[PDB]
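Visitor: Supplied in structure tokens, the structure appears directly below.
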Amino acid sequence: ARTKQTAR
Amino acid sequence: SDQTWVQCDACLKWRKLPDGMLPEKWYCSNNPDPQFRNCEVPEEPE
Ligand SMILES: [Zn+2]
């Protein structure tokens with residue numbers, strides 16, 4: 001799967 | 001953060017996933033959260 005992390 | 005997002009391969013929207021979680025292809029229908037389990041649901045903001 002294509003994933004990305006954002007800085008929550 | 002860090003919030004994990006996955007992109008639906010059908011509608012291209014990004015969906016939040018629980019921390020620590022996958023198939024090669026992923027779709028809204030596979031969402032553990034029933035609120036975001038249909039491609040019609042608008043993408044959540046960052
Ligand atoms: Zn979708």
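All positions are counted from 1 along the displayed chain.
The backbone N, Cα and C atoms fix where each Cβ goes, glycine too.
This is the feature table in Swiss-Prot:
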type	residues	note
BINDING	B:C8, B:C11, B:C28, B:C39	Zn(2+) binding site
MUTAGEN	B:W14 to A (Swiss-Prot position 419)	Diffuse nuclear localization, possibly due to loss of DNA or nucleosome binding
MUTAGEN	B:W14 to A (Swiss-Prot position 419)	About threefold increase in catalytic activity
MUTAGEN	B:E24 to A (Swiss-Prot position 431)	Strong decrease of binding to NS1
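Structural setting of the listed features?
Guide: In this structure, B:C28 (Zn(2+) binding site) is part of a helix by DSSP. Around B:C28 (Zn(2+) binding site), taking its Cβ as the centre, 19 other Cβ atoms fall within 10 Å, counting all chains.
The Cβ of B:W14 (mutagenesis position) lies under 8 Å from the Cβ of B:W5, B:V6, B:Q7, B:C8, B:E43, B:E44, each of which sits 6+ residues away along the same chain.
B:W14 (mutagenesis position) falls within a strand when secondary structure is assigned with DSSP.
Of all the Cβ atoms in the protein chains shown, 7 others lie within 10 Å of the Cβ of B:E24 (mutagenesis position).
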Visitor: Where the model skips 2 residues between B:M21 and B:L22, what's the CA-CA distance in Å to the nearest whole number, could you check?
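Guide: Flanking Cα atoms, separation 7 Å.
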Visitor: Less than 6 Å between Cβ and the nearest atom of ligand 1 is the rule; apply it to the recorded positions B:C8, B:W14, B:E24.
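Guide: If the test is a Cβ under 6 Å from any atom of ligand 1, the answer is B:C8.
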Visitor: Go through the recorded positions B:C8, B:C11, B:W14, B:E24 for me and flag any whose C-beta is under 8 angstroms from a C-beta on chain A.
Guide: B:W14, B:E24
